[PDB]
Amino acid sequence: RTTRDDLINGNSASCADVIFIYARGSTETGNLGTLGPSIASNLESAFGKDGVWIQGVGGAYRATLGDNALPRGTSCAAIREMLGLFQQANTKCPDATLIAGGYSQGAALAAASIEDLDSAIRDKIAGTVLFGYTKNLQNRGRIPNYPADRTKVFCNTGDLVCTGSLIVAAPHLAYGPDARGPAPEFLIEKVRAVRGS
């Protein structure tokens, strides 16, 4: 439900084929927040419970609203935490296909982390979904150093954070349908395009 630590808790000897690392939005609970559980149950239906490990970004990522105003749209301590989980995934399960996602501050966190990631690990992230991406206009709908065909951004009309502002208006809170259908669909297509482990 809102906390999932399958990568940290998982046994190396029985690695999942797919590892999903997700960063929640500002002020959200657990380490998956409001959208992460919906994506997670749909990934589990497609790959089975032992086939996918879902891991939220917890630890130093406190999802403090004010950190949206920092240069990268989140704190450097939170980037170091997500970078460390991609590194843990690469070490603990070298043949697993990775997928990532984030909402709001967590989408800026996922973008910042993937930009700084070692190229050999970044290249294992088969697909990344970003909802209410706060750096959407500044980065022109892309994650730096990561291919457009592997990226899907969900930015609602009237969601002001997609258009260069940090005001939270009602469309920013309306990604529930996307997390239940097209965002898991995109992630499953991108994993099946390359395959699993």
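Using the numbering of Swiss-Prot, the residues shown for chain A are 33-229, in order.
Determination method: X-ray crystallography, 1.8 Å.
Positions of Cβ are set from backbone N, Cα and C atoms, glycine also.
As recorded in Swiss-Prot:
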- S136: active site, nucleophile (ACT_SITE)
- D191: active site (ACT_SITE)
- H204: active site, proton donor/acceptor (ACT_SITE)
- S58 to A: Severely decreases activity on p-nitrophenyl butyrate (MUTAGEN)
- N100 to A: Increases activity on poly(ethylene terephthalate) (PET) and decreases activity on polyamide 6,6 (MUTAGEN)
- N100 to A, L, D or W: Severely decreases activity on p-nitrophenyl butyrate (MUTAGEN)
- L198 to A: Increases activity on p-nitrophenyl butyrate, poly(ethylene terephthalate) (PET) and polyamide 6,6 (MUTAGEN)
- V200 to A: Increases activity on p-nitrophenyl butyrate and poly(ethylene terephthalate) (PET) (MUTAGEN)
- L205 to A: Increases activity on p-nitrophenyl butyrate and decreases activity on poly(ethylene terephthalate) (PET) (MUTAGEN)
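Of the recorded residues, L198 (mutagenesis position) and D191 (active site) place their C-alpha atoms 9 Å from one another. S58 (mutagenesis position) is 7 Å away from the residue listed as 'active site, nucleophile' when you measure Cα to Cα. Separation of the C-alpha atoms of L205 (mutagenesis position) and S58 (mutagenesis position): 11 Å, rounded to the nearest whole number. Between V200 (mutagenesis position) and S58 (mutagenesis position), the C-alpha separation comes to 11 Å.
Look at the Cβ of each of the recorded positions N100, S136 and count the other Cβ atoms within 10 Å; the largest number goes with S136. Cβ neighbour count for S58 (mutagenesis position): 20 (other Cβ atoms within 10 Å of its Cβ, all protein chains included). The Cβ of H204 (active site, proton donor/acceptor) has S136, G164, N188, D191, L192, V193 as same-chain neighbours under 8 Å, each 6 or more residues away in sequence.
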